[PDB]
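> Sharing a structure here in structure tokens format.
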Amino acid sequence: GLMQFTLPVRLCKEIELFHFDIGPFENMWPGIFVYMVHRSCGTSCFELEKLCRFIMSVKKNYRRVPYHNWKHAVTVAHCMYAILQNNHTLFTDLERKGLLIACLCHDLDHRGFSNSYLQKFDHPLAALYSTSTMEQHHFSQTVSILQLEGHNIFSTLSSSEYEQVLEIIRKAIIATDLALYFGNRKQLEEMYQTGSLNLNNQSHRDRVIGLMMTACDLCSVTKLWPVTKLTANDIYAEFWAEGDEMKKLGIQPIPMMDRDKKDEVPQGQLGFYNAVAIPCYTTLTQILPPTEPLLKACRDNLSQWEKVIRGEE
Ligand SMILES: O=c1ccn(-c2cccc(OC(F)(F)F)c2)nc1-c1ccnn1-c1ccc(F)cc1F
Ligand SMILES: [Cl-]
Ligand SMILES: [Mg+2]
Ligand SMILES: [Zn+2]
């Protein structure tokens, strides 16, 4: 029980900040995740042996794609860590356990293609799951890995606590379907404005946890500009591969995914920041004031993209 993970001084301090980058050393990422679980949850909430074997099976089931990879997984878990640590008293013991695991597992076995592409391709996964296709798959893969021998990190929960945490994880992973984000945020906006928002109402918590998942998932836009800028290349490498596969099915892809329309990326980033990212972190800041640094970092990056369009970079 007396085994803490310890990070070098610079990581120990910077890991507490929303804009932390987990670095290019793959072999440190599992240790970074355990560190965050220990500080976020306790040294007891997981058996280290079981947790380590879970993490390395999760890592194994992320693919070598440009963006939707093991690093994305650990990056999204870190954002959730920073939200939970700046909102200590608002979240249950179970919620803290569930949500870091949810974030680590949220893109399991991603192939770097949208739900749209699976549907137009007619992928078997699109027949099994008619909506939130990849996200139902991600949850399915999470459950499969929990059920490997020696991998059940929740085995010490009671039967009802076990059902609750798997329910938390399922909703959390489904909520990372950006198509569901728009309605979720609109509804949260109304509830905040009418003053009907109530964190004791479970359906309300679910919605708020959904928004936290979108916020963590999109968090590459909340980094320092050089991180944001270099992540965008990985993001667009996947989009352009998808556009190519669309052209192969005889479908003109949307410009976002067309590598011939590479000039239009700076304008398309504005649209994304204005349509998705800024609204997301605004509503999150209204509900959870200590997550304001994500809104502030997002606005900084919007301004950096405006400077790209105006020729200044
Ligand atoms: O920089 C971006 C530009 C465009 N889109 C995007 C994705 C998907 C639907 C989309 O259209 C609409 F917004 F209108 F729905 C836009 N996402 C990002 C982004 C930033 C951080 N993460 N992601 C992200 C990446 C890849 C991804 F699959 C999901 C992401 F959120
Ligand atoms: Cl603490
Ligand atoms: Mg996803
Ligand atoms: Zn993701």
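Here chain A follows Swiss-Prot, giving residues 724-1036 in order.
In case you wondered, yes, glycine gets a Cβ from its N, Cα and C as well.
Feature table excerpt (Swiss-Prot):
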ACT_SITE  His791  active site, proton donor
BINDING   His791, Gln992  3',5'-cyclic GMP binding site
BINDING   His795, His829, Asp830, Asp940  divalent metal cation 1 binding site
BINDING   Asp830  divalent metal cation 2 binding site
MUTAGEN   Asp830 to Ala  Loss of activity and of zinc binding
MUTAGEN   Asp830 to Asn  Reduces activity 1000-fold
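Have a look at these and tell me how they're positioned relative to everything else.
Summarising the environment of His791 (active site, proton donor), the number of other Cβ atoms within 10 Å of its Cβ, over all protein chains shown, is 22.
Within the same chain, the residues at least 6 positions away from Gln992 (3',5'-cyclic GMP binding site) whose Cβ sits under 8 Å from its Cβ are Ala955, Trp1028, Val1031, listed in sequence order.
Listed in sequence order, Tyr785, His791, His795, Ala796, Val799, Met857, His861, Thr899 are the same-chain residues six or more apart from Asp830 (mutagenesis position) with CB atoms under 8 A from its CB.
Following the DSSP three-state reduction, the secondary structure of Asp830 (mutagenesis position) is coil.
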> Given the binding-site residues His795, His829, and counting only Cβ atoms in the protein chains shown, which has the most within 10 Å of its Cβ?
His829
> When you measure from the Cβ of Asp940 (divalent metal cation 1 binding site), which residues in the chain that are at least 6 apart have a Cβ under 8 Å away?
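Once residues fewer than 6 apart are set aside, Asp940 (divalent metal cation 1 binding site) is near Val799, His829, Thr899, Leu901.
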> Near ligand 3, which of the recorded positions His795, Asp830, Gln992 have CB less than 6 Å from any of its atoms?
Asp830
